[PDB]
Structures are given as C-alpha cells and as structure tokens.
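Heads up: the structure comes next, in structure tokens.
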4 protein chains.
Amino acid sequence: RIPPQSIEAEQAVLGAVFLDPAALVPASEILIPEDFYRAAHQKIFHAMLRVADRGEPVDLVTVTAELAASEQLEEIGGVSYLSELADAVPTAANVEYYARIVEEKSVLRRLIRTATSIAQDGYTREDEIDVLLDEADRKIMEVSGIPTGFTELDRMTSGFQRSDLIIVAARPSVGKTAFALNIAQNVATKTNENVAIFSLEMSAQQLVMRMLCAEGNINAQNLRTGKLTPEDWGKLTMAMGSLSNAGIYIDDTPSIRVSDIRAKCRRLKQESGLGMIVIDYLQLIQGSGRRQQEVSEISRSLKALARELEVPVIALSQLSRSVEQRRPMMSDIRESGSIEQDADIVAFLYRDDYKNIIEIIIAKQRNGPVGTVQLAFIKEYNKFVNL
Amino acid sequence: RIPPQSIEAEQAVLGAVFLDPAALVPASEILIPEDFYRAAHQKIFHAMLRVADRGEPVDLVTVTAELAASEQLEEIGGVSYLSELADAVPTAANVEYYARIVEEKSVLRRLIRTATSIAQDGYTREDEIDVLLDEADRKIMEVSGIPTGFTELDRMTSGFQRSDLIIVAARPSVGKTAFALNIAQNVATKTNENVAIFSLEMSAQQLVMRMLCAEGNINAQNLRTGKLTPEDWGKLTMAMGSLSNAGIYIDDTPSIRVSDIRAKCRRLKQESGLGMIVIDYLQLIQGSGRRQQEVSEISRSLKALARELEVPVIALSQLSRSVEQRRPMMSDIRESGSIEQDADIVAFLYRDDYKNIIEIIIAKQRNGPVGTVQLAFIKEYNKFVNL
Amino acid sequence: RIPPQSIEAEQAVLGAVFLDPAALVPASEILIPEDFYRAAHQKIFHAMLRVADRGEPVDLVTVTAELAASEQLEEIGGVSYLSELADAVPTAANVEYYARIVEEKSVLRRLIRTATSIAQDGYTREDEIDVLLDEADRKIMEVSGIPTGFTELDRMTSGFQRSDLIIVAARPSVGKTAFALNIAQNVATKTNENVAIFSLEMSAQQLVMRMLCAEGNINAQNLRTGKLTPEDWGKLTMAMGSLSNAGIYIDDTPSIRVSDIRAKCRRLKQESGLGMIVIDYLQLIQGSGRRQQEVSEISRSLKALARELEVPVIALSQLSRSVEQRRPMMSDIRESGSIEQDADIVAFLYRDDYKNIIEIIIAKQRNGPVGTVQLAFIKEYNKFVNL
Amino acid sequence: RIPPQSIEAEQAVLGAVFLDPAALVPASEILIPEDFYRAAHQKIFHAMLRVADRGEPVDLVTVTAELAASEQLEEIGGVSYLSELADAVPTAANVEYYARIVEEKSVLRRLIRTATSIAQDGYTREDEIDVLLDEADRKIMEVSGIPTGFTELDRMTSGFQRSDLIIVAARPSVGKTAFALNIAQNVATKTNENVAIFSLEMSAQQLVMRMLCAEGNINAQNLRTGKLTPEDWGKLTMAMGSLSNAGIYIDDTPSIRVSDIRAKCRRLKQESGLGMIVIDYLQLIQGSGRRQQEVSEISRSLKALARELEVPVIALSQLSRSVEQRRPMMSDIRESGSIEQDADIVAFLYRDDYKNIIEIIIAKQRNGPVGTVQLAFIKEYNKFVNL
C-alpha cells in the first residue's frame, strides 16, 4: 500500500460532468466505473452512464434521482457530496487530462494485481509450470519467385512467390501429396532455400521414404516389401547423401492448429531462414476450438502467415465428390470455401485417364495467366517429371 | 433401532380374521406367523392356522380355546386382547393390503439382519474371503519368440514374443479373422504350445469349420452348401485327426469383459500351459460398466494380461472408414485409441486389389524393424500362404 | 472398528518400489491409490504413478520432488518416512503378495461400507422398497430344429433351430404379424414346446382374437362387427378348447427394453421350459437409455438371447420405403442395420400382387440354401396355408 | 396476522375421508395439500393422495402406514390425532362445503402474500417500474363486407368481411406488398373505416412514399432519385391533402409478436374504431419465445384476432420456391403451414409474364366461389388498377 490512486482527479472528472454535461463523452471514452478507486465514485459514474444511455440529460438532479432509486445516495455522501465534486474541478474543459490520470492509476493497480497473482501462483501450483509461464505471458500482455523445378509450371507462375497463398486441390488418389513433395524436394535440393513441411496424415519417416524413392530413382514397392537390388541399394546412399544437404524441416503432428504452425515457422525463419511452407491437406488442420466458418478462418490465417513471413504457402486441399458427378473447377472447393478469395492462386490436379500423364489446372492466379500445365507421373518412383 | 414394523397393520390382519373368517386365506397366503414382529401376534396367527388346518371354524372362541390349550392366552393378553384386535380393523375386506404392509416390514427386517450378519463376518472370519463373498452373494438374493508359420513375418518379428501386445487391425472383409486363425492354427499344430482363442462375433463350431477347411484343403462353400466330394470327405478325416492333437481352447462368449478373459487364461496357463492368446476383435469386448475411455482401459488391461502370463496377446481391431477416405496407417486407430501406446506391435492388413495377395503392414514394433510383409490369400480355403 | 487394514503390507509395497522401480508395475496393476488405508500412502502411491506416467524414473528422489511440488512431503512424514518405507520391505520381489494383501483389505472395507449403506437406507427411505432391493442387488455385486408347420419352409430351414436369430422383415400390410403368429400357433398346438410372444404394438386379447380366427376358421370381420353364425359360434368353442392346451405366453407391454425381455424369458425356460421367442417388430423395442447405434445393440442382444436360452428367436422387422422405389432385398434393412450380421437367417415377405399368394424370400441362412418359399394367404381368417 | 384459516374445516375434510373413503374424490378436486394451513394436515392429505394413486383403499390404517413409512406419524400427532379428525366431522356428505372453506382461506392467503410481495418490490427495485407494474398486473390475475376498390375482386369476395382471416401469398417481386397497400389505401380514402398496417420489413415513411405515388400518380423513381416536375410536385400536394383525411395507422416495428399486434389493435378499435388489419408478411412475425409449430400458432392467433375485433385481417405470406419448380397452389404454403386451415380465404398473386397484368388466384373462400380475378399493375406508380 497505498494503491496508486488520484482522488483529486476522480473528483474533478465527476465534477466536470456536473458543470458541463458534454464532459461525460470524453470521460466515458477513457474510463469505465471500475477505474475509479473510491466505491462512491464508481456508483456515481455508473449512475451518470445509466442516465446518459436513456438519452436523458445528465446533471446534478437526474444523477441524484438515479442514485436515490438505486438506494445509493446516502452511501455516496448525498447531494451534498455531489456539490463538493462540482467544487473540485479547476476547469471542466480539462476533463480528458483528469480522466487520463484516473485511468493511468487504474492500469497500475491492474499491473500490481496481476503481478501479485503471478507471484502467488508461483508458490501454490507447482504442479504444471509450462502452463504457468504461458498464462503469465498472457496475463501481463492483457494489462496493456521460387523456382518449382517444373519448367512449364514456372512459365505461368514465375514461379511461386513470396506472400502468396497457393492452394493445390485434388481428389483422393490423384497425387497431390506427391506433387507437393516434389516441389518441396526440388526447392530444398536445387535452390539454397529452406522448406517447412507439415504432414498431418503421413508420418515423417513415411514421407522421407517417398522422397528418397523420388530422389535416387528407387522402386517404391521395392522398399515397402524389401526386397532391394544391391545396386538399387547403392542408389539409396547417393539419395541420402544429396538429400542430407537439403534444408527440409518436417513436422508430422497429427492435427495442429494454425497458431502452432505459425509459431514454429516464425521461429524457423529468424533462426535458419525460411523459403516455403507446405501443408499436407487443410481439412485436417483443427480450429481454435476443441467447420465451414472454422475452415474459412484457417484459410484466412494461412494467407496472413504467408504475408508475415514473406513466403509462399502451399496448402493442399481435397475436392468434393462433385467432379465425379460432372475435370475440377472452382465450385468444387466453393461448397467447402471460402478458400477461393484468400488464395491468390488455386491449382487443381486432374488425371485425364483415371497416358501416365497428369494435368495441373491453374484456375486462379492474381498476377499472371490461367491455364493447364501438363506433367508426367511415374507410379514406381512417386515422381512428377517434365514433358 | 427401531426395527421396521407396523403393529397397526398386524392388529388389522388378526382383527379381520375375527370379523370375517374368510380373511385368513388371503392372510396365510401372504404371511407366516414369524412375519409378525410382536410375539403375541405370532402365537395368535399360529393358533388360527392350526384351527384352520383341522378344518374347524376360525373365530374368537376357537382361537381362545386353542391358545388356552397351548397355555398362551394370558401371555398374548387374554380374550380381552383378541377383542381389541377385532376393534383394530378399519375394513375386513382390506386384509390383503394390511397383510402386505406386515410382509413388507418383515422383508426389511430380514434384509437388515442378513446385511448386519455379512458386516460382522467381515470382521470375524478373515480367514477365507472367496467363500465369504459367494455366501454374501447367496444370502442377499435369498431375501428377495513364437513362430507364426509365415516365414516372412517371422523374419521381421522373430516372431511374436512373450509379454507383447500385438494388434492386428483391418477393415471389414479384408481377412483379419482368417489371418489370426491361421497363426493360431500354425502355432498349435506345428509347435507344442497352447493357444487360447476368444471369438466374440463368431461361434466355436463356425470357427472350427474355417480351420478345418484351412487345415486339410477343403472348399469352404463346399461345406456350407454341402455338397462334398467323397475324397474331399476323406480329406476331412485327416484334417480332424491332425487337428485333434492341437492344443486349441476356444471361448465363444458373445461379449466378455477383460476380467473374465484374464481369469480363464490365468487358470489355463497353470493347469495345462499357455502360449498365445487371440481375441476376435477388441471393439466387442465390453467394459467394467453395464467407450473411448472404456476402450483405452481394455487396451491397457490386455497389455497387463500379456505381461502377467508372459505370453503374446493378439487382439484384432477394426479400422475407421478413413482409409477409404484416403492404405491404412496409425491415425486410423488413433481416432479410436489409445491402443497406439499400449501395443508394442501394431499390424495392418491391406489388400492392394479390393492378385489374390494381401499386405501385412507392420506399422509399429518396439524391438525390430517397420515394413510390409506380403502373403497370398486363398478364398476357397480361407488361408494365408507364403510367397 | 477397526477397519480391515494392513499397514505393514502397505509399507512393504511402497518400500519395494523404492528398492526396485520395476515393482511399481505389479503394484499399479493390483492397486489404485485409494486402496491404501493410510492417507500418506495414498499421496505417496499417487506421486509414484504421476512420475511414472511422465516416463521419468521412479525412485526416492523423484518421489520426494513430486510430493514437495504438490506440498505433501511434510504431510506424509518427509523423506525420512520414505526411508522407513524402504526399510519396511522384507523382499522387493514379493511385491505382488504384499499388494494383494492391501487389495484384499480394501475390498473388505468396500463390502462393509456398502452393506452399512444398505442397512441405513432400510431405516431411511421406506418409501419405495422395490428400488431399494434392486439397488441392494446392484451395489453388492459391484464390490466383486423346431417344425414351422409350413412343409415348404421346413425343407429349406429344417426348420427354425436353437440359438438362431431369425429376422422376418416386411412392409406394412404385407402380413408379417400374421405370419409370425401362425408359426407361434403351429409350434404351440402341434409340438409340445412353449412359445413366448412379445406384442408391443398389439394387445394380448387383440392378438388372441387373430389366432382364434386362424385356429377354428372364423371370419375375422365377423367377430369384429359381431355378427356370428350360431355354428360359427360352436366353431369358436372348439378353437378355444384346442388353444387352451397350447403353451402360449404373451407379454403385451407397449415398449420394453431387451433386458426385460431377456429376464422374463430367462425365468420362463427354467420354470416351465421354453422353445421359441417371437417379438412383434424390433423398431418398437426401446434402448437402454430414455437409434441406429441403439438398434444394433438390440439386434446384438437378441442374438445373445438366442444363444443363452438355446432357442430360435423370431424378431419381426419393418422395411424401408426403398422396395417401392425399386421385391425386397438386404439393402432395405441395411439402411436400418446392422441386423444383417447378427441374424444368421433373414427372411422377407413379398406379395407379388399388392393370387392371394405370398412369397417368403429367405435372403440369408448360415447353414442351408437361399431361395423363395411360397405360401397362400387367406384374408378372411388371417392365415397362411401350404401350397 | 392471523392468516385467514379454518382449522375446524380442515379437520372436517380429513375426518370425512376417514369416515367415507369416497369423500377424498370431492376433496382432491377442490384442494391440494398446500391449501391446508396446518403442516400436519398437508402431510396427512398428501399421504391420502399417495395411497389413492396406488389404487389402494384410503382409510385410517393405510394412511397410518403411509405416514409411518414417510416418518411423519408422530410429527402429525399419531393415530390418536387421526382419530380426532374422524370425530371432527359433523357429516361426511358435507365434505365439499368443508373443502370450499379451506380453499377460500387458501386463496385469501395467496392474495395477501402476492399483495405484500408487490408492496415490498415497490420499495426495493425502483429501478425499472414498467416491468414492476406489468408483473403486478400478472401476479394479481394469477391469484384468481369491406369494399376493396377492385370491382372484380369485390364480385367474388363481397368483399373482405368481418372476422375473416385473409392470406395473400406471393413470391418475391410479384407485388404482394403493393397489392395490400392499394387495398388499405382504397378502404381508408374511399370508405369511412380505419386501417391498421403493420410493416415489419418496410419503414413507415418508406411505405407512405409508395402510397403517395400510388395516390396522386407520381413516378416512383422520380421521387427516389428526385428529380420532380414542378407540376408533378403540385400533384404531390393534392395527394397529401386527400391522404391526410384517411384513417391510416402504421406500426413499422421490425419484428413484433402477435400479442403486441393484438394489444395495439385492441386499443385502437375502442378508441377510434377499426375496420381492417394489414400485416406485411407473416414469416417475419416472431413467436412467443426468444418455426413450423411457431408459425401455426401465429396463424391461429391472427384468426382469433379477426374474430375478437370483428374485422378482416389481411396477412401477407411468402411462397416456397416450389412454384418455380412447377402458377402457385395450396401445397406451396402447405410445406409452410398450417395457415391453410386457419385462413377462411387464401389468395395467390401470379404474374403470367415474369402484359403488365397480374392474376389474383382465390384458391380458398369459405363462403363464396373459387377462381382467378385479373388486375393490371403499373410499375411507375406501384399501383393495381381495374380491367
């Protein structure tokens, strides 16, 4: 003690209102009744606000009436006290400055209260800690382009650029995961940039297995059922050697929230440098809770993630079973929107023959053309090659 | 105290008989003399019954005579008391209701007596217990590694080892039941070990039919629709002969709890010796009550079962419809966990072509590699063979 | 007093863990913290379990740390007490036996507690009783073929056999109720077996009216509007005479649960003998609560009912309006499953002409053929006759 | 004090039941246990009712038993008190009169209690008032044709008559609002009757703008974009002059409940006189809560409103998008019923050419023909004219 306060300034604020009713507007903007340290002043300010909300004139008579009806007049010192308040104001026009003093001392009391609260929790719960530090963080604050490797896709895009949200949608079995991994692999191994991969459905080793096969040309099923030709084995050592130098960071957390994604990428860019973010399908990202509105916020958040880290974000998406009812188009993700607006580039993967060829339909691109880029897919190595 | 009683109702029952002799029939049906709390009423009711059994009229005079001869008149209060009883009945026709009240309070006294008796025995004999609980039950009611046979699977596992919890998950129609039965059959017929099989969905004979077909190479549908080639019949006798020597113990109880499974296996190992436990799908095992938390406890309990009996436990599991949304992975049983941690080995069965070949994906193994072992399935015999 | 306990054994269990950390596994399997009579031992065992769940080594230091952070060290006697525990164990390897002693004395305390609780409720609530006895039952436990009469249907089935769940599905107005009643009537009047009929939609007398008409050939509408030919009346007396000798037990309870059905049939078989169970449509049986998952459990329960009482259970079912969209098939009850698996025999009733003939489609039969048996229906008597 | 009571009459009621069990029927009809001032009499009457609900005979013995089991015998004075009650009744046949005396004194106590409660709230909450008076109203009570102007529509209807609920349904853009306003305008300006208009979607001035244009022939868009020919302006002054004499009362409350509509019309008729009620679409009226059942009650209430004020009620309704799937019919509002029964006259507006002509389909009329009346619509003035 004693708690930071300014009775003189509190008195001047309330007084000002009684001298000029217009003074309540500036005061109410800066203060709420609870900012007043003295209980009587809280009750008085609250009476003023009530009268004001009714569109009734706020003066000594209506405030007196208001407090009389709420049985608070005597408790606050009567009309006689309201007179003193009116005598306690040097100039009504200075009400904002008086108000700021009251506010300043309210904020200080909140700082002291939350700080003490944190200190006490330190002795009590002991008994967690990780949560303690996070809520201590939380409570204190409250008191206040890139080449893709696919020459033909690079022509249209130029290629994937910083701050852009790129969405690659495809029906199951089309090969969207393989597509995203090829791009992530080409960027990390060919260029000097780091790629952050979030695989929510597929594990980290299960994903590396696919880019090892893709890298050194090893038959996928050959590893799965292993099997392995002695020289197909020597093919693996060269794949590892070249793939070890790449800046590939994988997070295989089953169902992350966007905040976790954001925080991890945040730390990575300022620690090692970041160039791309690839997320293995969006419909698996869980919201801030514990699903149409939920998915729009995630979409909106991924675009914000792209802008912040000045990096292209490639988010895979899955198409509704409408294509089969019809070649995919915008309406197939629009029934599952509103990813359509947030994405400055939307790409679909269509397989003409479900020719081991696959079509990459660029349906949306904010700065550049719209059309179909074509690539060949090799099932045995899980790769997309040029044409 | 005081013991549940109704003197008023007792008095009305006896009174009723003195007003209308026909009232004794309903009373005697519902009550015996001992149900009366007051000794005098027991003696009186007993006198009535005696007179009645002699085929003599039951009224105030004959009951008085009866009690006089048994030297009980004064003891029950004389004829003067018998008069009071006659004045204590509101309506003789309501005798059944009066009787039921007396009975109700007799049953309560028996409940209190037996419950107290059980409580006392708890402190005294201590000094048995198993008998105590059984008679407590009784008294309360009265008031009212191991080679698998599949060379390629044995390479990776080595094979199924003691104390391990092995989980074999597969979508319906893939052939998990057939797979588990083949292993159970190979172990019992080839090695000198005993296998305990729990089939909750399939009956004991229905399961033997499948391993008879598997054993001697008999067409499954041939038996189902029977049908049977004379020499396909001689094929059955050899199957039985060889299958009779095997130590196969089957329990086809519809939906057991884990405690029942545990107790049965417990007795078996120390009586004949136990080597494997196979349970036909986990989602059918019911909890300790009367379903996510429930399933975790069962999982946790099966692992404890494996450790206790130093035996591999093979628990079949069913996959969520997520695979079809995608080849199965850990997340497919994780939405139905938490079997993932308790199991030191998790295996999936994937059929490439739903090639009559089937893939056995070992997704988890605590001591050993992770990969895909491949086997061929024969629909006609319901068998898995090597490759 | 004093409550059954073993401080010595409690001390040895905790001590064992401090001597060999492996001792906690056997102890935790047998005991939970609450089994310990002494509060300090509960707190200590709970600290051990917490440390263990974190995958951290459980020894004197980590347990001391755990209790210090939960502010329980002094309360349990300090590290000095933890030392005594370590000195209180004769041999760490005997931990299971020490554990069982602790458990045994915990179970006894629960027996004493629940028994006392029952005794007290006996004096208090008095004021119910039927509920009292049932929960007293409940609480104490917790401390621990047939010829059908239709020659052509008998050919295929052979006929309805013990332990089989037979499901007879039909659209409204087809005549499934009449069909089930004819079978129930043929069995009871022709063979020496007892039939249990559950009619949830139709009353007991309303159902007897239909089998009286069927029995002695009395025009149904004739009774309904009565009406009655003097000799059609003498036809009724012969129907009653012959129908009185039959072992037909009817329960016309509006909407029973499966447990009530089971309990009644249970008592019946061991009291008079039971041969068949007929239930007038499944969709009316209410669940254990207060509807797809609910219906699967009922189905599963009826099959368990069949196995238990070694009796064929005939459960009528109603078809979805899909047939009219198309002759019924399995998919018509599959949208209302999962009765399809539990039933070892599924029969549909199809009327070619909605010929007063009706078709009985046996879509499923586990042991025997699949086909259509044909019978003639007589509207006037509500009967199915041969062909 | 002392609170209005009659112990003598209370005693006679209970006594009567003990003398003649039939006396409970009249007593229970007039009284509930709480009407008895004396606690013992409440307990006794409650015991009687319980015994009675069980279908058991209510006499001195069963009531004694009932109170003994609920541990209330001694508390009410024993069986000895029950005897006194039996002696306290002059004649059991007079039980209704005794009962009414008890009831009378119960009602008085409720009057005193609620009145006191109101008086106290007057000093406390002071601090609202409008709510106070309304609940004071509420609590005290608890203690206890027209020519349309369209000659062809007048032929069929004759025209809109008192007590009739008229429903005018139309798809958006057809012109139902304009239609209703024309009728309301014709009635008020031509005949000496008052029209009450409820516009929930459209404001009062926005609605007057449309009937000013309609009145004096002023181009609608001309006012909207104003614009205005000097003599088209003089056209406005004549429109106002003639429209000022009309008895048009408008309530443009966004989403009223039917009770508010009813109360306002109620006051209007007895204050100035009322002739018509027009409500701008029914689907906007909110229920008594905070939507199919909800809409039926509103419909039912509007018909009651028509009967009460002996006035035709014209409620606009909107059609489902079924017409476009097909000329509107009854089924288009039947999927949004049950307005179909309550309305004694249902009219649809169909526009042949969405000819600036519009069809008025009278689909229902309780007293009169069914057919199509045809009128011409002028978009520029928002008017319907004859033909």
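Following Swiss-Prot, chain A residues are numbered 8-151, 185-330, 335-370, 374-401, 409-441, in order.
Method of determination (from the header): X-ray crystallography, 5.0 Å.
Every residue gets a Cβ built from N, Cα and C, even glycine.
As annotated by Swiss-Prot, ATP binding site applies to A:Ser213, A:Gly215, A:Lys216, A:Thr217, A:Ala218, A:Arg250, A:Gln362, A:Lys418, A:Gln419, A:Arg420. Other Cβ atoms within 10 Å of the Cβ of A:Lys216 (mutagenesis position) number 22 in total over all chains.
Quoted from Swiss-Prot for the published mutagenesis A:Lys216 to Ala: Loss of helicase activity, reduced ATPase activity, still forms homohexamers, ATPase not activated by DnaG primase, still interacts with DnaG, almost complete loss of ssDNA-binding. DSSP assigns A:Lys216 (mutagenesis position) to a helix in the three-state reduction.
What Swiss-Prot says about the mutagenesis result for A:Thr217 to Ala is this: Loss of helicase and ATPase activity, still interacts with DnaG, complete loss of ssDNA-binding. No longer forms a complex with DNA clamp loader subunit tau.
A sphere of 10 angstroms centred on the C-beta of A:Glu241 (mutagenesis position) encloses 20 other C-beta atoms. For the mutagenesis result A:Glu241 to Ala, the note given in Swiss-Prot is Loss of helicase activity, reduced ATPase activity, ATPase partially activated by DnaG primase, 4-fold decreased ssDNA-binding.
Here Swiss-Prot flags A:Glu241 as active site, nucleophile. Under DSSP, A:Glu241 (mutagenesis position) is assigned to coil, being neither helix nor strand in the three-state scheme.
Annotation of the published mutagenesis A:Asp320 to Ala or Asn in Swiss-Prot: Loss of helicase and ATPase activity, still interacts with DnaG, 4- to 15-fold decreased ssDNA-binding; the original residue is retained in the structure shown. A:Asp320 (mutagenesis position) has a Cβ environment of 22 other Cβ atoms inside 10 Å.
The Cβ of A:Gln362 (mutagenesis position) lies under 8 Å from the Cβ of A:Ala209, A:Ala210, A:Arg211, A:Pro212, A:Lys216, A:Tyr321, A:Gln323, each of which sits 6+ residues away along the same chain. For the mutagenesis result A:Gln362 to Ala, the note given in Swiss-Prot is Partial loss of helicase and ATPase activities, ATPase and helicase partially activated by DnaG primase, wild-type ss- and dsDNA binding.
Swiss-Prot documents A:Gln362 to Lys as a published mutagenesis change and attaches the note Partial loss of helicase and ATPase activities, still forms homohexamers, ATPase and helicase not activated by DnaG primase, still interacts with DnaG, binds ss- and dsDNA in absence of nucleotide and less well in presence of nucleotide. DSSP classifies A:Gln362 (mutagenesis position) as coil under the three-state reduction.
Per Swiss-Prot, ssDNA binding site is recorded for A:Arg381, A:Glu382, A:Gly384, and the stated evidence type is experimental evidence. Within the same chain, residues at least six positions away from A:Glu382 (ssDNA binding site) with a Cβ under 8 Å of its Cβ are A:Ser364, A:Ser366.
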ATP site span - longest C-alpha distance across A:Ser213, A:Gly215, A:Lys216, A:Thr217, A:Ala218, A:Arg250, A:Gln362, A:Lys418, A:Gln419, A:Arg420, in Å: 32
For the recorded positions A:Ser213, A:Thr217, A:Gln419, the one whose C-beta sees the most other C-beta atoms within 10 angstroms: A:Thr217
Shell list (ssDNA; ref centroid = CB of A:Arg381, A:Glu382, A:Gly384; cutoff 8 A): A:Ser364, A:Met377, A:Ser378, A:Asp379, A:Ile380, A:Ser383, A:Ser385, A:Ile386, A:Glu387
Most Cβ neighbours inside 10 Å, all chains, among the binding-site residues A:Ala218, A:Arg381: A:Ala218
Length of the line joining the Cα atoms of A:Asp320 (mutagenesis position) and A:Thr217 (mutagenesis position), in Å: 7
Nearest-integer angstrom distance between the alpha carbons (Cα) of A:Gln419 (ATP binding site) and A:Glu241 (mutagenesis position): 28
From recorded positions A:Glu241, A:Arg381, A:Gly384, the one whose Cα lies nearest A:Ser213 (ATP binding site): A:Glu241
Collapsed DSSP category at A:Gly384 (ssDNA binding site): coil
Cβ neighbour count within 10 Å of A:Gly384 (ssDNA binding site): 15
A:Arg381 (ssDNA binding site) versus recorded positions A:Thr217, A:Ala218, A:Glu241 - nearest by Cα: A:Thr217
For A:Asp320 (mutagenesis position): DSSP state (helix, strand, coil): strand
Filtered A:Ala218, A:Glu241, A:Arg381, A:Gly384, A:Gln419 - recorded positions with C-beta under 8 A from chain B: A:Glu241
Residue among recorded positions A:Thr217, A:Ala218, A:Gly384 with Cα closest to the Cα of A:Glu241 (mutagenesis position): A:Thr217
Residue pair A:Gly384 (ssDNA binding site), A:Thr217 (mutagenesis position) - Cα distance, angstrom, rounded: 20
